[PDB]
Amino acid sequence: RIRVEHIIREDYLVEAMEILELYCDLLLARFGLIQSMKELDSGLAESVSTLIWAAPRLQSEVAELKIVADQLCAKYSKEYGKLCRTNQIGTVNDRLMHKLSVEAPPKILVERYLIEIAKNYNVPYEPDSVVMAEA
Amino acid sequence: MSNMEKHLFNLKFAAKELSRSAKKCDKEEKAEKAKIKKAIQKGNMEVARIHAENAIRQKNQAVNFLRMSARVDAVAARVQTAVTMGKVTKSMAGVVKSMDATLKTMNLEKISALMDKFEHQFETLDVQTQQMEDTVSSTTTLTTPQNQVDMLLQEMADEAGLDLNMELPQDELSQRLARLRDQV
Amino acid sequence: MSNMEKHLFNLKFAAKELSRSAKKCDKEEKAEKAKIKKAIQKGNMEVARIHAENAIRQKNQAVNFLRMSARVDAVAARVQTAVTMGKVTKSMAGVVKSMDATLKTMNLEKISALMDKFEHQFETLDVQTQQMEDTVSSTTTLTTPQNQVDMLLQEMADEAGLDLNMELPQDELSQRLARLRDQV
């Protein structure tokens, strides 16, 4: 049970990395707008705010992500950068924030993980009756 | 040569010296017995008795030397253990001292750090190889058109009798565990 | 030779010295057994017993040396791991330090720059080859008239049985994607 909490967290992290990969690719696709305007476009607001929010969480693994965040704060000003990091700006992607949360997985998710792994490796497992009832 | 190795060398030497002394006595019992027979045949009974007393004397000397040699061997065998087990104990003491030093200078926290850094620096070299290869790929794009490579693969697959169509862009536990994450 | 390599060398040597001592004891149990038989046949029961006690003593010494040799080998085998894993750890430490230096002096931003420049400078060399070849082509225009080349190609194609007419100026996804751009 405690070992699958590590697996769930890494699986969520991989899903989060896929979301950030998409937002970096979006800022590259629409890099003309970034460089052209001085105001932040609506189409980019989700991407720019999320990348600034994520950088302090991810910058242990992805060192360049710090520099991306620092440049986006230099572009759209330090104050916007602070409103992003707390999501006071109300624009950071919700699924990503969930996937990088520090909370423990739900007990039913842990049990369901063990059920599926046990089934796949043909290992007898009996799940926690209390958790399966609470669900 | 250690002071104990000297004593062992001398004990081993004394054991052999006694063993040689026993062999010399035995060979002289045989020599004196031959002289008794000669003296009896010549009727020299006084000389026969002198050889008889020598034969019996050297018979008994031989057993005393043989017995003493056995005892000195038993002692030499024990000081061999003491010499060897001393060498082993000093070597272990030396290993303990060496490892105590190296486990200080590179403790497990420092090893943990070094291994983390090692892994993270090869992640970076993978990122660098990838973008060298992407550059070279774009650099020589006109030398390898995609459609020509696809057609050569399809031609070689047709010759091999392989059914896989090469132009096209050619696990369930992972899929199910993903569905679980969506369901919660 | 490292201070630990010295200790390993001495432990390996002590293990062999004990193993030789066991072999010597075994071969002397056989030698003393032969002497018991000779002494019994000659009725020398006192000498027979001295050899019997030597045979049984060297039988038991052999097992003690064999057992000690096995224990010193087991220790020598462990210090071999410590010596080798130390060499590996220092080499990894050295690699980490070297790569840390080179990843500073040529970081990925600097590599990105270098690769961009490399690609852009070979674009320029393509532009230069093209205009050297266009010059040479115009320079020797009268040596290769177009119609003569066309006729030689047609003649060689006729001989080969190839139907392609060589005088004339001899993908759909690209065409459709173009039509989309026009339609919007």
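Note that chain C is numbered according to Swiss-Prot, with residues 1-170, 186-199 shown in order.
Any Cβ shown, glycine's included, is placed from N, Cα and C.
Residues near C:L188 (mutagenesis position) in space but far in sequence (CB under 8 A, at least 6 apart, same chain): none are found. In Swiss-Prot, a published mutagenesis experiment is listed as C:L188 to A, annotated Abolishes interaction with SPAST and VPS4A; when associated with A-192.
Long-range C-beta contacts of C:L192 (mutagenesis position), restricted to its own chain and to partners at least six residues apart, with a cutoff below 8 Å, are absent. The annotation that Swiss-Prot gives for the mutagenesis experiment C:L192 to A reads: Abolishes interaction with VPS4B.
C:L192 (mutagenesis position) falls within a helical segment according to DSSP. While the structure shown retains the original residue, Swiss-Prot records the mutagenesis experiment C:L192 to A with this note: Abolishes interaction with SPAST and VPS4A; when associated with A-188.
In this chain, no residue six or more apart from C:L195 (mutagenesis position) has a CB-CB distance below 8 Å. Among the sequence features in Swiss-Prot, the mutagenesis site C:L195 to A is noted as follows: Abolishes interaction with VPS4B.
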* Interface-proximal mutagenesis positions, chain A, C-beta separation under 8 A, candidates C:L188, C:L192, C:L195 -> none
